Amino acid sequence: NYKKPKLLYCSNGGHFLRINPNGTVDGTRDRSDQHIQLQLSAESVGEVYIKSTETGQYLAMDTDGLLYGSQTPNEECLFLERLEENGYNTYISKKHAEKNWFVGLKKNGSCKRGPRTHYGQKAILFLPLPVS
């Protein structure tokens, strides 16, 4: 199911995860935005890389839990993808997995930093959707 690109929709504020050309990561309510098309791929079961098709940058999480775009797919870019019972997917930073730092978007579209994320919050629930 990683064969084609997709959008990652956050049910908290209704934002599509966006990797901007300048390297910042946020969300947008505009489904037509060119920077929300993402290619997910898995080298190992349950572990994914999430890449911007438009800029080639990989989603990554820094040491303070902020999401950013990385030119290279390194250890900071691996996420543990889990399918929750409510049917939503969650993504935990593999590097920061002991701390349960999730990929998350606030209601205003800004990244909810890893340490502020917690299981049970709407900010961490994502729905993979077809591009068009």
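Here Swiss-Prot sets the residue numbers for chain A, with the shown residues being 22-153 in order.
Header entry for method reads X-ray crystallography, 1.5 Å.
A Cβ is built for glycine as well, from the same backbone N, Cα and C atoms used for every other residue.
The heparin binding site annotation in Swiss-Prot covers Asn33 and is backed by experimental evidence. The annotation that Swiss-Prot gives for the mutagenesis experiment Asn33 to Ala reads: No effect on integrin-binding. One mutagenesis experiment catalogued in Swiss-Prot, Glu102 to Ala, is accompanied by this note: No effect on integrin-binding. No effect on integrin- and heparin-binding, loss of FGFR1-binding, defective in inducing FGF1 signaling, cell proliferation and cell migration; when associated with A-109 and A-110. According to Swiss-Prot, the mutagenesis experiment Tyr109 to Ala carries this note: No effect on integrin- and heparin-binding, loss of FGFR1-binding, defective in inducing FGF1 signaling, cell proliferation and cell migration; when associated with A-102 and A-110. Under its mutagenesis annotations, Swiss-Prot gives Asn110 to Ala the following note: No effect on integrin-binding. No effect on integrin- and heparin-binding, loss of FGFR1-binding, defective in inducing FGF1 signaling, cell proliferation and cell migration; when associated with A-102 and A-109. Under its mutagenesis annotations, Swiss-Prot gives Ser114 to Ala the following note: Decrease in LRRC59-binding. Listed in Swiss-Prot as a mutagenesis experiment, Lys127 to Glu is described as follows: Reduced integrin-binding; when associated with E-128. Defective in integrin-, heparin- and FGFR1-binding, and defective in inducing FGF1 signaling, cell proliferation and cell migration; when associated with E-128; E-133 and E-134. Among the mutagenesis entries in Swiss-Prot is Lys128 to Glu, noted as: Reduced integrin-binding; when associated with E-127. Defective in integrin-, heparin- and FGFR1-binding, and defective in inducing FGF1 signaling, cell proliferation and cell migration; when associated with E-127; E-133 and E-134. Where Swiss-Prot documents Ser131 to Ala as a mutagenesis experiment, the accompanying text is: Decrease in LRRC59-binding. Record note (Swiss-Prot), mutagenesis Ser131 to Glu: Decrease in LRRC59-binding. The unchanged residue is displayed. A mutagenesis experiment is reported in Swiss-Prot for this position, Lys133 to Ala, and the note states: Loss of LRRC59-binding. For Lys133 to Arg, Swiss-Prot lists a mutagenesis experiment annotated as follows: No effect on LRRC59-binding. Here Swiss-Prot notes a mutagenesis experiment, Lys133 to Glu, with the remark: Loss of CSNK2A-, CSNK2B- and LRRC59-binding. Reduced integrin-binding; when associated with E-134. Defective in integrin-, heparin- and FGFR1-binding, and defective in inducing FGF1 signaling, cell proliferation and cell migration; when associated with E-128; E-133 and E-134. Under its mutagenesis entries, Swiss-Prot includes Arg134 to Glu with the note: Reduced integrin-binding; when associated with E-133. Defective in integrin-, heparin- and FGFR1-binding, and defective in inducing FGF1 signaling, cell proliferation and cell migration; when associated with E-127; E-128 and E-133.
Projection of Swiss-Prot feature records onto the structure.
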residue: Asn33; record: mutagenesis position; Cβ neighbours (10 Å): 19
residue: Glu102; record: mutagenesis position; Cβ neighbours (10 Å): 19
residue: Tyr109; record: mutagenesis position; Cβ neighbours (10 Å): 17
residue: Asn110; record: mutagenesis position; Cβ neighbours (10 Å): 17
residue: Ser114; record: mutagenesis position; Cβ neighbours (10 Å): 26
residue: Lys127; record: mutagenesis position; Cβ neighbours (10 Å): 20
residue: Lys128; record: mutagenesis position; Cβ neighbours (10 Å): 14
residue: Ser131; record: mutagenesis position; Cβ neighbours (10 Å): 17
residue: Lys133; record: mutagenesis position; Cβ neighbours (10 Å): 25
residue: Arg134; record: mutagenesis position; Cβ neighbours (10 Å): 17
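Looking at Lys127 (mutagenesis position) and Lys133 (mutagenesis position), their Cα atoms lie 5 Å from each other.
If you measure from the Cα atom of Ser131 (mutagenesis position) to that of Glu102 (mutagenesis position), you get 21 Å. Using a 10 Å Cα-Cα cut-off from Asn33 (mutagenesis position), none of the mutagenesis positions among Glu102, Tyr109, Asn110, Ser114, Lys133, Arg134 qualify. A gap of 17 Å separates the Cα atoms of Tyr109 (mutagenesis position) and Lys133 (mutagenesis position). Secondary structure from DSSP puts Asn110 (mutagenesis position) in a beta strand. Closest to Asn110 (mutagenesis position) by Cα-Cα distance, out of the mutagenesis positions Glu102, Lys128, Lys133, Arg134, is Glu102. Candidates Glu102, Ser114, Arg134 (mutagenesis positions) were compared with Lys128 (mutagenesis position); none lies inside 10 Å Cα-Cα.
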